[PDB]
Amino acid sequence: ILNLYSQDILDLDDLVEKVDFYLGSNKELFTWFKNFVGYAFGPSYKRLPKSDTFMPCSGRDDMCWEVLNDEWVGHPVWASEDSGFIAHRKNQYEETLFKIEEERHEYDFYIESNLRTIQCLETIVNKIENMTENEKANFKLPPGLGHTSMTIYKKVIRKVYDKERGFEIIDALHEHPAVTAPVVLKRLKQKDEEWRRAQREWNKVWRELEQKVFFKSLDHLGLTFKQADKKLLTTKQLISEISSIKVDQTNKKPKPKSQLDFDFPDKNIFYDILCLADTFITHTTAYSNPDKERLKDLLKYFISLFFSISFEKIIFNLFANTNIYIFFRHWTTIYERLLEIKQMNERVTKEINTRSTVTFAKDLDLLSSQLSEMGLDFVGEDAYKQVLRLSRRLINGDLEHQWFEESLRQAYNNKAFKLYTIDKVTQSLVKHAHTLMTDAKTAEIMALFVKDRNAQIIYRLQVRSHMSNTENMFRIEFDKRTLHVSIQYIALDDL
Amino acid sequence: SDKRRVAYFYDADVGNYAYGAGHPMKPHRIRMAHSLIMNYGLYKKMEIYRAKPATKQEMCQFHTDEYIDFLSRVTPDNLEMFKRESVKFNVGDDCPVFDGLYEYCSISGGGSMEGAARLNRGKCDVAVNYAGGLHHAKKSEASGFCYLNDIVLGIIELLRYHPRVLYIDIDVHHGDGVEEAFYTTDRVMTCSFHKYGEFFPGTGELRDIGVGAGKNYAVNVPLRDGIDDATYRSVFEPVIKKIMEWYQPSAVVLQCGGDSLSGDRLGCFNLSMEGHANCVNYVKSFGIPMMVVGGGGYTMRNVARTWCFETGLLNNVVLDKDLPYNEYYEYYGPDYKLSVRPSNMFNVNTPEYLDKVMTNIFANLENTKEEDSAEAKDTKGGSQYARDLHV
Amino acid sequence: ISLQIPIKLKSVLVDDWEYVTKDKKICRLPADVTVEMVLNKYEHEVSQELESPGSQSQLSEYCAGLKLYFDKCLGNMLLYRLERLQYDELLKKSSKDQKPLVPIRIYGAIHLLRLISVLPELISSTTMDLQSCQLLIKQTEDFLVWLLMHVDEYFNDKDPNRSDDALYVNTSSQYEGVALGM
Amino acid sequence: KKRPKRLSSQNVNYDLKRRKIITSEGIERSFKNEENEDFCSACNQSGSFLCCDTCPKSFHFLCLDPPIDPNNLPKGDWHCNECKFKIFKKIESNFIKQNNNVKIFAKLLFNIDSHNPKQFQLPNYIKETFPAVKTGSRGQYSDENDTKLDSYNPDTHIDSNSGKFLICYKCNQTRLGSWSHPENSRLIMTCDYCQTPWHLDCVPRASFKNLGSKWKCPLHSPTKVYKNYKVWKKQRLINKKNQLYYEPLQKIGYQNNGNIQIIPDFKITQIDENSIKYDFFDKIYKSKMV
């Protein structure tokens, strides 16, 4: 790039663009250049010199080439670099909703074309009936039958009749009216009556199918959330994220802090999250009862110790290994998932208690059936309390996952995608907190945390010179006010 | 904001055309939008107008003579012999033919020229044409999965009264033909919002802002797979504000495309009622002459909902969510409310990327500173009202 | 058998192939330079730079044979699928005013070099004697050597986006669609 | 309880599709009783073809030396170029002496209608001289061409080649983000030539392209730099018996219009970085005086 300018080929502005986009993180090189530097044609849409145009003798006299273009044009193939077209990502729900919608459109279009044809034909019938037969016998007409559309009646005639019969039927109609008019009117009205009698229940079943499929189709993140949490709730992924966050504040662009996220504005989350943990632990089957009690008391003690809660009813630094840090990260993950629910609760609650069903839908039995009527509605109660009772019922196992997900997406209007897997994430939290007492090193780390929590140049030495040398370490800083935690990741750099 | 005289043109023949089986793009949405408008009681501050079919020698104002003559001669029974002109203009391969094709192009071009003429004579401040909206085609092309470009037919029809013309495309599958036709001239500025990903137009870039006199006067913004309402507001308000503070247009052509709604066959955007309303609302706020046209929309419920909402607010009335009973009473959603719910799908667009686009756009734009013509011959078509309020 | 195509002209052929297929560009129909002017330049230049023991006889004989070859074998091997409809419309315009179909004076030196390169493809599949083959290969090598010096004047590096002297006209969307259709 | 299979409505149309009930009646009171192949032998392409009997191939309507428009059909049955001579002392001896001034090309002109017209293909000693040029599927110039959660970023920020993290050039931030708040995550596409990391926000890109020409990282030499004018198109690379050659003997006011293989007919000359530094300072000085 440096040489091309020296060969008198690269232009100044092009070289300037290449330089300013090569560097740009720091500007002293920019001012170093600006001291002594002496300072459209896109991928597509190119010129045609002799395109087939300029034919001003077919009614195009003026105002056809003044601000118009025939030289600079473009094709979808050229801009796509000869690669065809790519369709939008979809699944079974979207394509089946498209199919039902399209066939409903097809039925309605046929009914509407038929009724337009029948109304034009009935004005024709009365305007030929109101007078005598002498002018009825001779009624030669041009195509159109007095309307502005020339091919609609041919289209519906071809639809109702055969292929070769439609053309001759249209020809007769055009040349010999007031003869086949009554029989064609009777046939078309009978077809309309049968089509409407079919539609009076076909629309019903179509609506019943849509009432179940549309809410699932509107979800575009919760359908693949299970696989996403299966492939993303891993130790290596979390290590990758914290390392990526920590390398964004390095040199050549450190800092005593590595993360300023994971705020704790409200302490009410701990209450019902402990209630959910308690009921899930009470409704587990793979654990022993003394182990259940041990897990319960350890969780209660850790929650009452780390935070400022007082356990009414059912500068300090923390140095953490991989397991504890992962436990804390999962805890703040569920904290943020529930905070996303809590923060927007006000207006969704207002719109769900002020939601009013229209009166005309109460006549023809347009109510939703077999979707949510067992008590799944969020009206008459707090949305958060109802959704947590729903989660507890789902953990209880007497309520299936499909209705839980449907109520979750219906109540919050696709804003509760993070709660699609709350039972699985709290199960994972439980079985990975099981690993805390499974070994002995994590128990000692927890004991040190209890020791240093209640009322620190020896902390680094104790947390470095007591394990195997090659293992990851984390530092969590807790503040007395505002509950704003911060996580610092340092490893293999203090020895 | 300010009180405006809104004119709306509809043809009943637009509704009863079906493009084909499995076809996303279709004209049936127009008739249900008309029915929702008619049943919502918007006639108190509205006048109904009938779109006359387009005259042949004035239809050739944009397209070539042979292309128009082929379109008036094309039909399913002779497409097999029409092979050369079928593949030359991409007709029948990607866009199949049907009965009444020439009728659709005639009534769409007639509605667009009607809106342009109503803009020219100045009796109505805003013209709404939902019947047209075919905005992807070119002079001798049916690419972009449509058949005509009637917006560029109506833009030049209003050039005589309006020297500076501003066009905005807000939906996906942007106006390739619209910005192509007005490339080299500064008289018409074409602004289009679309995604870099491959679409029916395929074109669109950040460096193709113009050549010749139209240089730096056709802005295109490449967007990503779905934009939140706040991010779309932050990418729409400063750009349009700078355009109206620098270009000084005397007319606005707004493409009310429903293709950018939350869920359709080919759309990939995630704007709710608020997000779609701000596009029209912002360009309404300056009070300069306006022409609203709509061709997008692959799902009937979403595009009908947003068109009813636009028709509601455009007349400065409070459009409620409840739908009165009509022929499509069991059509729009389970709860039957006029609100397109934004899907829970990720915001790929970046505030830093948006800021970079803003900076380069501002640095780009800082350097700059026929026997029936102009006629409004039609019929009101409001003598008989087809209001089906009885079950 | 295979003639020594110089690497510069191989790059020229690959660039022309890229322009035809990937860039979708075709040569100028009313080209300022066709085969007639390049052979006129040949007879005006190469005659006085060498002695005359009789080489002009078979030199002009080979030039006439090439000119005759460029007529019938143009529509046989040449015309990449993009250029078929341009050939059709050129012959239609030629037949409109009752002019004889003579396509040699239409196409430029790009098609001439392309016909030169395609010789060993069909030379091998016939009973064709090596005695004349050696002389034809040698004099064609002289032709490519002459074209080397003239390559900047004859195939100047320009594109059809800002000037009309780039010996190329770009494809249109309708022409691109109908050329590769049938 | 959707129950869609229970109700079918066989008396009218069914499943978007229409049955034969409309065509099952014929009572009207209106008249009141008064071989071929998928591919082609010319361009190896699929499309419209003409039926043939004497030969087992198919040809396009616009792939003939006397091409004919498909709407106007030829009279009778059309035959191929060699099909005319398929049904039908050697004629070469009299054909050579029949015409004058074409004697060395008489045999070449004899074989014109004995074979079918075809699209042009580059010979077997032209394309392979540049390794960057490879034959296409249908005859293309092949040089460089081939909505979920945050999970796109781990699949792109980790290549599993060495267990490291790729950092962008414009900004030294990988910006993988956090799982709880994935909106700060930025998608990164890598180069297909030097594997240079690049954020989607630094370079004005908005989507990943994986069909067609591969994405070029904008840290290379321009391919069509424009300065009446000049359109530089490089001189490509030669792998045929090391023909490209390497002769470093001047490296001074070289004026080799680019195309250098930097070290610590066609001729890709060799250059050193000391010469580039020297002539850069020379050009800077000569710009300082002017």
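So for chain B, numbering is Swiss-Prot's, and the shown residues are 16-384, 405-426, in order.
Yeah, the Cβs are placed from backbone N, Cα and C, and that goes for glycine too.
As recorded in Swiss-Prot:
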- B:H151: active site (ACT_SITE)
- B:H150 to A: Impairs histone deacetylase activity and transcription repression (MUTAGEN)
- B:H151 to A: Impairs histone deacetylase activity and transcription repression (MUTAGEN)
- B:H188 to A: Impairs histone deacetylase activity and transcription repression (MUTAGEN)
- B:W322 to A: Strongly reduces HDAC activity (MUTAGEN)
- B:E325 to A: Strongly reduces HDAC activity (MUTAGEN)
- B:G327 to A: Strongly reduces HDAC activity (MUTAGEN)
_B:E325 (mutagenesis position), number of other Cβ atoms within 10 Å_ = 26
*Could you check which of the mutagenesis positions (B:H188, B:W322, B:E325, B:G327) sits closest to B:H150 (mutagenesis position), going Cα to Cα?*
B:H188
*Do me a favour and check the Cα-Cα span between B:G327 (mutagenesis position) and B:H188 (mutagenesis position); whole Å is fine.*
26
_List of the mutagenesis positions B:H151, B:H188, B:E325 facing chain A, defined by a Cβ pair under 8 Å_ = none
*Which mutagenesis positions (B:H151, B:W322, B:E325) fall within 10 Å of B:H188 (mutagenesis position) by Cα distance?*
B:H151
*To the nearest whole angstrom, state the Cα distance for the pair B:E325 (mutagenesis position) and B:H151 (mutagenesis position).*
22
*In angstrom units, rounded to an integer, how far apart are the Cα atoms of B:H151 (mutagenesis position) and B:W322 (mutagenesis position)?*
20
*Cβ-Cβ neighbours of B:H150 (mutagenesis position) (radius 10 Å)*: 30
*asked:* Return the count of C-beta atoms lying within 10 angstroms of the C-beta of B:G327 (mutagenesis position), excluding that atom itself.
replied: 19
*asked:* What are the sequence-distant neighbours of B:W322 (mutagenesis position), meaning same chain, six or more residues apart, C-beta distance under 8 angstroms?
replied: B:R44, B:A48, B:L51, B:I52, B:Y145, B:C271, B:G273, B:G309, B:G312
*Count the other Cβ atoms sitting within 10 Å of the Cβ of B:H151 (mutagenesis position), across every protein chain shown.*
29
*asked:* I want to verify one value. Collapsing DSSP to three states, which class is B:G327 (mutagenesis position)?
replied: helix
